[PDB]
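Enquirer: This is the structure I want to talk about, given as structure tokens.
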Amino acid sequence: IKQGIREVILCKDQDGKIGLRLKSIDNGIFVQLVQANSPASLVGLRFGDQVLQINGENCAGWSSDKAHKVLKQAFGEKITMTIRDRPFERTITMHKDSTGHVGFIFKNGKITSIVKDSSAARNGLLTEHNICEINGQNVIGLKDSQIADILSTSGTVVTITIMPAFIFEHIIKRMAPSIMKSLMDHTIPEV
């Protein structure tokens, strides 16, 4: 998580899409969805990113509707955004034991217990936090089984990016749990 504000320059694709859904939260605007293979994923926009400006206009107090309408009207050629990096999230670095374990139990992407004497205990992993990313890979909407899969196939150093569940439940409200699985960019980024 950059303790960092950055500018991103976007280009609408052939269909005039950028591949973003935005959500009003506490009078900011946050990324609810980044569509795979969109302009938004190529410039590296992430779930939970705050959008401060669109074309140098402040987003403060905009409805989810108004932010979508503003995006729909922009001169497609070039859209500037000012982004604050995943402000509701933190990253935690853990090491698997020889039995392959970091030392927690999750359900529907939510950490529900921390296993005593584990790397997760030693690093202060919290319960009631949704898993947003693993080693910088978005995993939101993946079945629990494919999250554990990605953990097994991870090396011994595991980075997890988490969000308080109240905040997570507030952002994804009114996106069907199938569009989360279906269309949320779960790809490793391109270079």
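We number chain A the way Swiss-Prot does; in order, the residues shown are 108-298.
Determination method: X-ray crystallography, 2.0 Å.
Including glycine, each Cβ sits where the backbone N, Cα and C put it.
Not my notes, these are from Swiss-Prot:
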type	residues	note
DOMAIN	114-193	domain 'PDZ 1'
DOMAIN	198-273	domain 'PDZ 2'
MUTAGEN	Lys214 to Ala	Disruption of the cooperative binding of C-terminal peptides from FZD7 and phosphatidylinositol-4,5-bisphosphate. Impaired interaction with FZD7 and disruption of the cooperative binding of C-terminal peptides from FZD7 and phosphatidylinositol-4,5-bisphosphate; when associated with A-250
MUTAGEN	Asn215 to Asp	Disruption of the cooperative binding of C-terminal peptides from FZD7 and phosphatidylinositol-4,5-bisphosphate
MUTAGEN	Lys250 to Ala	Disruption of the cooperative binding of C-terminal peptides from FZD7 and phosphatidylinositol-4,5-bisphosphate. Impaired interaction with FZD7 and disruption of the cooperative binding of C-terminal peptides from FZD7 and phosphatidylinositol-4,5-bisphosphate; when associated with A-214
Enquirer: Could you count the residues of the domain 'PDZ 2' (198-273) that DSSP puts in helix, in strand and in coil?
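Expert: With helix first, then strand, then coil, the domain 'PDZ 2' (198-273) has 15 helix, 30 strand, 31 coil.
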Enquirer: At the level of the C-alpha atoms, what whole-angstrom distance separates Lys214 (mutagenesis position) and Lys250 (mutagenesis position)?
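Expert: The Cα atom of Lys214 (mutagenesis position) is 9 Å away from the Cα atom of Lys250 (mutagenesis position).
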Enquirer: On a count of neighbouring CB atoms within 10 A, which of the mutagenesis positions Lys214, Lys250 is highest?
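Expert: Selected residue: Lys250.
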Enquirer: Per DSSP, what is the residue tally for the domain 'PDZ 1' (114-193) in helix, strand and coil?
Expert: 14 helix, 31 strand, 35 coil
Enquirer: Taking the Cβ of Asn215 (mutagenesis position) as the centre, how many other Cβ atoms fall within a 10 Å radius?
Expert: 12
Enquirer: Would you kindly give the Cα-Cα distance separating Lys250 (mutagenesis position) and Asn215 (mutagenesis position), rounded to the nearest Å?
Expert: 7
